[PDB]
Protein chains: 2
Amino acid sequence: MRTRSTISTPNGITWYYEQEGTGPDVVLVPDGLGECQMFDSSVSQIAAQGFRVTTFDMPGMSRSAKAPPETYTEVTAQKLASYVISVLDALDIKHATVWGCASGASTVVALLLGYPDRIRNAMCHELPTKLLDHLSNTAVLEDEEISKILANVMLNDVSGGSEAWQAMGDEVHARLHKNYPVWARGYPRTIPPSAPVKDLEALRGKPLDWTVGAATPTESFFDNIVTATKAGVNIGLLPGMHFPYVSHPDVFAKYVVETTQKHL
Amino acid sequence: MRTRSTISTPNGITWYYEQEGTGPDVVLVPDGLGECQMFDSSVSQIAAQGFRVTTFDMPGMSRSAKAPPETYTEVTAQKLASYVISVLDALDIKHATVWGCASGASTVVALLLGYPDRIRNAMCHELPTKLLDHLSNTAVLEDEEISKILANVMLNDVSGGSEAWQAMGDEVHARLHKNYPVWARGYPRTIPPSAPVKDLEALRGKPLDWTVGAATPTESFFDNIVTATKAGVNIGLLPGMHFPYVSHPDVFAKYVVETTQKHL
Ligand SMILES: C[C@H]1CCC[C@@H](O)CCC/C=C/c2cc(O)cc(O)c2C(=O)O1
Ligand SMILES: C[C@H]1CCC[C@@H](O)CCC/C=C/c2cc(O)cc(O)c2C(=O)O1
């Protein structure tokens, strides 16, 4: 049985969140698009091994759109880690395993470095460290231009699984549609320079497990692989590209549970 | 003015080879397909910056097909390094900068480790260290079935640039056609276990520059990036996939000259 509800935190944000299961806490942090329905079937699968799985739309996105502007403009890993700690405080989640891709990847690493007593272990996927002009440039476009371009980039290029991406269904793509412009304006200029992965030696020894997409072109996250290896941090592959929890939910969920079990 | 000629080495191989320019020696070793026409426009570009550029079809391939069977069956980095040393002996090339992709990548690092006095510096691209069963399994297919499959894999998937691949023209594709089966039967089962990168500390400090394709899916040469980083070896990207000297000849040739200049 899945809890679907809202909860507020004193930084002005009213989070849509979901939660299933009983056990050690595992938290699934969304990617830049902030849409936690992406995790839907994995939440059930992780929870069915023995875990409490919690997830939530991110601030200004989808059903957590009721939030102040500092919360989705000039976004940084450190700001997002703060937000996620706040919703963990509110849900009384004291010690959490965390997953995150993209801006969520930067969030979970910032979580791990910033709040080490809170984080049992952190799985980051495809941590954006480099400014990409094709993304940054969309921000100056009109909202509806942005949705069209980005919806298409996800559908045809980088879902890692187009049928799975389509099958999320119309409600989700209608929420995504509204999120594309707030993401485009809030994330790509300021998320990469905030990458909390320039201090190699802070990563060393930490309980951190890094993945990249198997089918993702090598240039996108080449740098993650270099950085992990310099720092001794476990690094490997999941199938797909940026959304393995959409395209390969079974392999995704198995990986989250195995990795969490490694750290109980 | 380009020398196009043959020369014979005492291991039974008659090499087709080409050579242009005057300067320090730079040697372009083909990938598994053994076809040196792939380097055509680069040979002129590299040479025009004050190098003597040499290249050749590989044994049992294209115009270097007159060779004994040991030279293109159960092929290995160490065997290939031997073969190229032999043709460098014959052409009286005493010190050489070397490039190689794929089996050529393995060859040039075996060269570097095995004949250090001979190798000024080695650029290796996409060094195959893993057995792939989809490749190994083509070997039992009918020659002509292997050509069709493999011609099509290069054209549609892994060229890194279809137009450029097509533009090489009919003569080269007709030589490739014959090479695909010799390659499939000779290389994929035995080239990877011969990977001369299991001794990390032999690589350390050597004058080696490693690249992978930018557009190449991350899983194919993930392991190169890990291995280079562990060994302090310089590692970066070129555009395209397995054949940057076909798809991006300009950036290929610039990279070979810049990198060679770093080592005079
Ligand atoms: C929203 C996803 C879209 C993936 C598109 C994907 O194809 C582009 C992948 C590289 C960029 C991801 C990205 C980069 C940033 O600077 C900030 C981010 O929040 C992301 C990120 O979350 O990417
Ligand atoms: C000729 C190309 C095949 C291109 C398909 C290419 O996409 C196949 C995947 C990469 C591996 C290539 C490879 C592997 C080996 O064990 C030995 C080899 O000589 C190669 C190699 O030369 O690769």
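We read in the header that X-ray crystallography, 2.7 Å was used to get this structure.
Positions of Cβ are set from backbone N, Cα and C atoms, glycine also.
For reference, Swiss-Prot has these:
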ACT_SITE  A:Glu126  active site
ACT_SITE  A:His242  active site
MUTAGEN   A:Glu126 to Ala  Abolishes the catalytic activity
MUTAGEN   A:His134 to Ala  Retains about 70% catalytic activity
MUTAGEN   A:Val153 to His  Maintains the catalytic activity for ZEN but shows a 3.7-fold increase in specific activity against alpha-ZOL
MUTAGEN   A:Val158 to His  Retains about 75% catalytic activity
MUTAGEN   A:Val158 to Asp  Strongly reduces the catalytic activity
MUTAGEN   A:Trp183 to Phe  Almost completely abolishes the catalytic activity
MUTAGEN   A:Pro192 to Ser  Strongly reduces the catalytic activity
MUTAGEN   A:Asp223 to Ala  Retains about 40% catalytic activity
Filter the recorded positions A:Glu126, A:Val158, A:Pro192, A:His242 down to those with CB closer than 6 A to an atom of ligand 1; keep them in sequence order.
A:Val158, A:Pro192, A:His242
Quick one: of the recorded positions A:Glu126, A:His134, A:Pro192, A:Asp223, A:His242, which has its CA closest to the CA of A:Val158 (mutagenesis position)?
A:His242
Which one, from the mutagenesis positions A:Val153, A:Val158, has the smallest tally of other C-beta atoms lying within 10 Å of its C-beta?
A:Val153
Do you see any of the recorded positions A:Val153, A:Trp183, A:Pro192, A:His242 whose C-alpha is within 10 Å of A:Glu126 (mutagenesis position), and which ones?
A:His242
Comparing local Cβ density (other Cβ atoms within 10 Å) for the mutagenesis positions A:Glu126, A:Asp223 points to A:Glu126
Sparsest-packed among the recorded positions, when each Cβ's other Cβ atoms within 10 Å are tallied, from A:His134, A:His242:
A:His134
Could you tell me which of these mutagenesis positions, A:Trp183, A:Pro192, has the fewest other Cβ atoms within 10 Å of its Cβ?
A:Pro192
The rounded CA-CA distance in Å from A:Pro192 (mutagenesis position) to A:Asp223 (mutagenesis position) is 12
When the Cα of A:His134 (mutagenesis position) is compared with the Cα of each of the recorded positions A:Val153, A:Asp223, A:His242, which one is closest?
A:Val153
Among A:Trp183, A:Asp223, A:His242, i.e. the recorded positions, the one with its Cα nearest that of A:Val153 (mutagenesis position) is A:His242
Work out how many Å separate A:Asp223 (mutagenesis position) and A:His242 (active site) at their Cα atoms, rounded off.
15
Provide the three-state secondary structure of A:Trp183 (mutagenesis position) computed with DSSP.
helix
